[PDB]
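S.K.: Just dropping this structure here.
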Amino acid sequence: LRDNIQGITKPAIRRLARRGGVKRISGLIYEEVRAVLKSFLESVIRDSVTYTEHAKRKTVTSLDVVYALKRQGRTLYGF
Amino acid sequence: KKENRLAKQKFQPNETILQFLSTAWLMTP
Amino acid sequence: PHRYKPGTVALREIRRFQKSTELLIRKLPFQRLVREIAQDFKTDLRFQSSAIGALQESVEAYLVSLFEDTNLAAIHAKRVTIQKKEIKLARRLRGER
Amino acid sequence: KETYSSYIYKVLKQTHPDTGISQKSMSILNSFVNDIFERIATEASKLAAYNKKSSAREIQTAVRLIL
DNA sequence: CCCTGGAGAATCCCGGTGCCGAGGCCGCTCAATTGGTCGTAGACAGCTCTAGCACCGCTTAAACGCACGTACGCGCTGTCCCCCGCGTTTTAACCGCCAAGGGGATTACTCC
DNA sequence: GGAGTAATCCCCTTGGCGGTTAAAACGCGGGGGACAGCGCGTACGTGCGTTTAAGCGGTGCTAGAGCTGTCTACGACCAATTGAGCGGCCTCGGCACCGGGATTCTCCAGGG
């Protein structure tokens, strides 16, 4: 029971560029930023699985996302 | 809007050009 | 056929997409990517309800900041749009590893 | 259960009597206020251990350097 | 060719008018008072002292031109590329709908 | 007379579908984005004739520094009482994006 990605849009990636200050496009705009997404997320989850496998313990409430992403290099507020 | 709303294979030979359409018919009507 | 110069209609696209709280990421498959990431190694998550929104908005922050840094490095070069080399410049200098 | 909201609206009445705000702003207030509390407590922990003097000046230095 | 008459589109001043909305208001309740007990961080007096700064007295290490002199910064110029514009279409998460067993808890019934 | 067996509640999942829109992509036109080589010169290139300073080493103590008696200056227990805002609710003021009304944004083919 697993699902996987299909390509990350022409339109929504285009709006991602639109709020990134982009009007036209090159051939290197849609796909690669998602590759940076995948690399950064794989690094942060690599650190997380190292943390949770060194001691073999689970996680805690939703306060983890702000701390883990702050160490990662881009955290969030909102609640 | 019909094209948007709406959305096995067979075997069939062919014959042409030089052909002897063969029939061994007792043509007795 | 009122077909005008691209870039100015792209400018009105930018104006529409950079005005309100509209979620520019048509991105429940972003959530499925997050699920594939999370269940790639472990299981039995049992997390909160709206945490998907928070993690996705952090994803948006990272990716969009990458977008602006890439566009700055692109106008730094002689190419206005997003180029992979500009993204390499924007990520390597950040200390990617 | 316990709400800082009543005290917050008391301060508002000190500032503005009849203004209404949103709940999302209240949640962001909770998050940022508490993380400021955590950071200010973390900053002024072992300063008294920098030299053999282990108060108010600890948190004063905390706010002096974080700001 | 400039300048423009005329063509395309699209959401800003205030509501839809019925409800979002923040923490006043009923007072009570649970860790604050003050009744006494109690020994620990911060520190005042205390004495020269670490390595070398005021002189003198330094030797060259950078720091400064010249005499040309010898290549590349930014855009002309070039194809070239090329991928959105935004309509249109098909992959594509979430949340009820179904009918069951596990099983933790929980007592009907009971029993040694 | 409280627990042992086991009959009860039940609700929650293990999973598969209605209903569903967005999610990614096509797709055609072109025109602005794609990325660079040259022009040439300006943008740097550079190595030896010409000096202040830098990092110091020749006395004497010389601003800050670590220094051991014996403490001055304070911050945290418990026990009967009690007030702050919390335990729960939803009151009257003012909401909340496309319409009444359309000038803006953007290009283009003739006036000129």
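We number chain C the way Swiss-Prot does; in order, the residues shown are 39-135.
Method reported for this entry: electron microscopy, 4.4 Å.
Each residue, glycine too, has its Cβ placed from N, Cα and C.
This is the feature table in Swiss-Prot:
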MUTAGEN   C:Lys57 to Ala, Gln or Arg  Increases sensitivity to genotoxic agents inducing DNA breaks during replication
MUTAGEN   C:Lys80 to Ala, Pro or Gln  Compromises telomeric silencing
S.K.: For each of C:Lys57, C:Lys80, count the other CB atoms within 10 A of its CB; which of these mutagenesis positions has the top count?
M.R.: C:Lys80
S.K.: Which whole-number value in Å describes the distance between the Cα atoms of C:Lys57 (mutagenesis position) and C:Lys80 (mutagenesis position)?
M.R.: 40
